[PDB]
Amino acid sequence: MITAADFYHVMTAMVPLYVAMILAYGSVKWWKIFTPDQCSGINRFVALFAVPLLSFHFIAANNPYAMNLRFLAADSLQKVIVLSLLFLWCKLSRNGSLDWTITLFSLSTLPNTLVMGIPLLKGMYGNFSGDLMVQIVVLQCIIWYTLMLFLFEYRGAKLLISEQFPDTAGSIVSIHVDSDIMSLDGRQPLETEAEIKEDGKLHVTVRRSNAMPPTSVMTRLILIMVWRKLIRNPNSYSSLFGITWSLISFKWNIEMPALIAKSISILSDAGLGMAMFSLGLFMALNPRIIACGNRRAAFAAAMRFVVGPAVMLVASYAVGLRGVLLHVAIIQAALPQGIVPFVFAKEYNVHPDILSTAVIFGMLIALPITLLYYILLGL
Amino acid sequence: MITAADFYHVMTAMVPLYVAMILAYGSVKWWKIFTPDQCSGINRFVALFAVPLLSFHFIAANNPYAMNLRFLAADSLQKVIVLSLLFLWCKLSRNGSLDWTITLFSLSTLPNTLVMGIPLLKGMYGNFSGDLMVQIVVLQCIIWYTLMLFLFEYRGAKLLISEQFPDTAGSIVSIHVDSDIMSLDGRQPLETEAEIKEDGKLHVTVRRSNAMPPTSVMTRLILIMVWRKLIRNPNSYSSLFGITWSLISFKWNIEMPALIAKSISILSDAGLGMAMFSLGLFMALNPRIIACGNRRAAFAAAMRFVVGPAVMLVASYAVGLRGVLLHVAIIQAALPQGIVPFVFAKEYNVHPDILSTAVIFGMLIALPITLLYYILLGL
Amino acid sequence: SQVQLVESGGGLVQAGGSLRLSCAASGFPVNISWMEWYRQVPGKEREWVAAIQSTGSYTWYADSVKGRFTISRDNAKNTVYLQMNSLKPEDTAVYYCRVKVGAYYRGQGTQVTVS
Amino acid sequence: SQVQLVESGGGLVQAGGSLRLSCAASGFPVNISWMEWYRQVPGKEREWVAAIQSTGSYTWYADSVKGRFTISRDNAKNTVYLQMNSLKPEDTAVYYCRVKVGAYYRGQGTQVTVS
Ligand SMILES: O=C(O)Cc1c[nH]c2ccccc12
Ligand SMILES: O=C(O)Cc1c[nH]c2ccccc12
């Protein structure tokens, strides 16, 4: 059972997020302040300056030598039980595809832990669960959103060879992509070219246009393009320098000086109120809140709020979590959909309606669902 | 004399402001992140949401019953010695105009006290001078930027009658402006109309077009248009509700609850890092930093940094300030040009180059000038 | 001078009669000729009729009453007349002149009534 | 099959001679005709020459060599020839065909040299 004052600490940490979100839904839908080109300049700022400094602020204050490794294995066994059953679904059943393996992995295992999970669980359970949610944000940024980037690059590099080398691709020796090309999925004309050698060998060169390969060829092609999406990504620099500093700042006690700890904190203090303002600007620019259909908005919000936590009840118990760490682990799994899984689905067109329903409609029912777990778990 | 550790507290509070400003000058001039239409969506956000919540946060935490009234009279005697000599210059000398009386009043008496004066003087002298700078921000928002709004409305309402009633205006009885018109200075076609009555009387109706009056007539016309610029202004609501709450929160000790004190603090914490980001976006969109000419950039920065403080040395001493309150009063007068005096000069075209030089070029020499006062005053 | 407009010519008349309105300008500065005429019913959204503008070269007649309303200028008398012919019954509105000396000065006194 | 291009016809020849290059396609899937030809000096910024495209209706000759390079298709032999006449001295570059079966497959082996 919960006390009525502990319900006030949740509202103290969550109602400020929805105030910032309805003021931005109002300033576009209702009172017409922002032009949709002006409105896309605030999303630009948040995606590059505010969230990479908000995620730096949390990761650099983490202690990487005192991470709860029993709690941390229950979150990384959710994402193996899910990802094994998807691997044993696309290979067995003939209707399974790789476009749904990426969608069902985002919809069921990757929540919004950074902007709404750290403020939410800090009010519900205290300062330790706001320290455990930082440890998940470290592992999503550095492992699970950099695996999911391999699954989009593999999805792009498999279409281009099935469309253009349908009967010859068994003889490709190397694939060189020109350095101009960043995404080879449905965006650029991509004049590819092959080089027939003296014995059936084949050198492929993907170029920019104007007017089954061996696994040693594809896994050289994927790692090139993953590297070109990883150094242009602003949250890799937030995650590299955040982990590099906290491995130094917590062994030799080197406290970061107040020139630099305040130069970062002048834009990172913007980051949490600007993320919710940017998220409410996005749900106003879309024509419908439920966009994917009503039979798929009940599917996007059953993978998230039911299949999400019910696979961390078979994983958080097999690891050995009990008490409050079981209750923190289930409630963090029922958080709404993270936005970085949508940002990949917008770029690659792997169901951008289901992953925009689940972000937008997930936020609106996020609070009365996680409060429903917070009542049922304590009883 | 100053100690070398007290120089570090100034850099701790000022270098974070220039980091946020060069990242925005870089993201437009150098690395081309923001389109100039995207770049005007961040200025929109800061001008409406971030600075009216930053100025609310400071005014609502002020104690209006414990304001230093001796210090506060030295700032309001600067702006009378300046404003008397300008009144006795346009009336005596025939070359004097009203377009320079508004310019020389902004350039010499209205600094940037909100965004760079409260962080600067808090590091230099302590927590009391960061409490004295809030007391000046209250008096600029509620008195001096609402007098200066009368001088722009009078400048607009005097042009329209001199251009259109050149020989007849001595017989105007009333001037009714239609409620569509907000600014009648060089923006709208403004089909005016008069109504000749039975005895030479004249009713004037200013309308929207498609394809010496008595002082009881002008001071009814000015107060209408001042009221229509004052309820559409976002920093009047910041200043009304900030003073109304602090007159309640400091007599009956009503501490503001943490639903509301955190709903305001989620966007107001953005406000100081977003103001410096927005100010650096503005100096990148302009073609030249010194824009008014070099003979006027030495004039904009001699009214601010010399004539500004040297008229608070004859006013702060006639009131009776000595010791540190004399030194706080001179250093706050040497702050660079406030941005709200520029925002009026952009709308009304009363020298928008001198008041954009003085904001932009004033910031760049703000730190080595106020540090030059901070060394010379203590010696 | 205390400049004054004088308007007359209005009265009760049946359909298809003839009217000639008056606009007596007296007391002005140097008058740039933009003397107009327009209708005003108690309903809103008024509509302009004529002009006697700069050199008398082109007037601006409305598309419904084009060519049938005769407007003329006498610079000596400083009075512009508006001749009306084939009076349609939708002409009960008030017809007053709008001399433009930089700001449009106008009066109110006519009784153009068509039954 | 292990599909293979064969190119020949290149050699040393003076200005104003005659050449007829070869592009022997063998081993392909269903070939949509977009067999091209282009030059490549050791300097960059290459430029396209000809085409024998979809129905032989219109070819894409370059503006400098328009109408003088004869290209022809034999679907039975699956070989497209390029006849050259009035050989300008700026033709020492390598001339190889670019058969398009969805991805442009091309070879390298010629020695077109004009002195
Ligand atoms: O960092 C990004 O790419 C965007 C992003 C991640 N979490 C967010 C929460 C709110 C708004 C935007 C984001
Ligand atoms: O509030 C405004 O109208 C704009 C404004 C006032 N002070 C500022 C400091 C930095 C950036 C913008 C502003």
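The residue numbers of chain A are those assigned by Swiss-Prot, with the residues present covering 1-211, 455-622 sequentially.
Method reported for this entry: electron microscopy, 3.2 Å.
Including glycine, each Cβ sits where the backbone N, Cα and C put it.
A:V51 (mutagenesis position) is surrounded by 24 other CB atoms, counting those within 10 A of its CB over all protein chains shown. A helical conformation is recorded for A:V51 (mutagenesis position) in the three-state DSSP classification. Under the heading (indol-3-yl)acetate binding site, Swiss-Prot lists A:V51, A:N112, A:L114, A:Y145, A:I582, A:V583.
The note that Swiss-Prot attaches to the published mutagenesis A:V51 to A is: Strongly reduced ability to bind auxin (e.g. IAA) and impaired auxin efflux carrier activity.
Quoted from Swiss-Prot, the note on the mutagenesis of A:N112 to A is: Lost ability to bind auxin (e.g. IAA) and impaired auxin efflux carrier activity. When secondary structure is read from DSSP and collapsed to three states, A:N112 (mutagenesis position) falls in the coil class.
Within 10 Å of the Cβ of A:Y145 (mutagenesis position) there are 21 other Cβ atoms, across all protein chains. Here the residue is the original one, while Swiss-Prot reports the published mutagenesis A:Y145 to A with the comment Strongly reduced ability to bind auxin (e.g. IAA) and impaired auxin (e.g. IAA) efflux carrier activity.
Neighbour list (A:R187 (mutagenesis position), Cβ cut-off 8 Å, at least 6 residues apart, same chain): empty. What Swiss-Prot says about the mutagenesis result for A:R187 to A is this: Reduced auxin (e.g. IAA) efflux carrier activity.
Long-range C-beta contacts of A:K472 (mutagenesis position), restricted to its own chain and to partners at least six residues apart, with a cutoff below 8 Å, comprise A:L149, A:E153, A:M182, A:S183. Here the residue is the original one, but Swiss-Prot notes a mutagenesis experiment at this spot, A:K472 to A: Impaired auxin (e.g. IAA) efflux carrier activity.
A mutagenesis experiment is reported in Swiss-Prot for this position, A:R547 to A, and the note states: Impaired auxin (e.g. IAA) efflux carrier activity. Taken residue by residue with DSSP, A:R547 (mutagenesis position) is part of neither helix nor strand, so it is coil.
Around A:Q580 (mutagenesis position), the same-chain residues six or more apart in sequence whose CB sits under 8 Å from its CB are A:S106, A:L107, A:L110, A:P111, A:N112, A:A543, A:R547, A:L598, A:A601, A:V602, A:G605, listed in sequence order. Swiss-Prot lists A:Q580 to A among its mutagenesis entries, and the accompanying note reads: Lost auxin (e.g. IAA) efflux carrier activity.
In Swiss-Prot, the entry for mutagenesis A:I582 to A states: Lost ability to bind auxin (e.g. IAA) and impaired auxin (e.g. IAA) efflux carrier activity. The structure shown retains the original residue. In the three-state DSSP scheme, A:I582 (mutagenesis position) falls into the coil class.
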Close-lying mutagenesis positions around ligand 1 among A:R187, A:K472, A:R547, A:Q580, where CB distance stays under 6 Å: none
Site extent for (indol-3-yl)acetate, whole Å (max Cα pair distance, A:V51, A:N112, A:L114, A:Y145, A:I582, A:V583): 15
Cβ contacts of A:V583 ((indol-3-yl)acetate binding site) (under 8 Å, same chain, 6 or more positions away): A:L110, A:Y145, A:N478
Inter-residue Cα distance where the pair is A:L114 ((indol-3-yl)acetate binding site) and A:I582 (mutagenesis position), in Å: 10
Cα separation of A:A211 and A:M455 (whole Å), the pair that brackets 243 residues absent from the deposited model: 29
C-beta crowding around A:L114 ((indol-3-yl)acetate binding site), within 10 angstroms: 26
Mutagenesis positions in contact range of chain D, given that the Cβ distance is under 8 Å, out of A:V51, A:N112, A:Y145, A:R187, A:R547: none
Output field, (indol-3-yl)acetate shell: CB within 8 Å of site CB centroid, site A:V51, A:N112, A:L114, A:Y145, A:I582, A:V583 dropped: A:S55, A:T113, A:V115, A:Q140, A:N478, A:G581, A:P584, A:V586
A:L114 ((indol-3-yl)acetate binding site) to A:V51 (mutagenesis position) - Cα separation in whole Å: 9
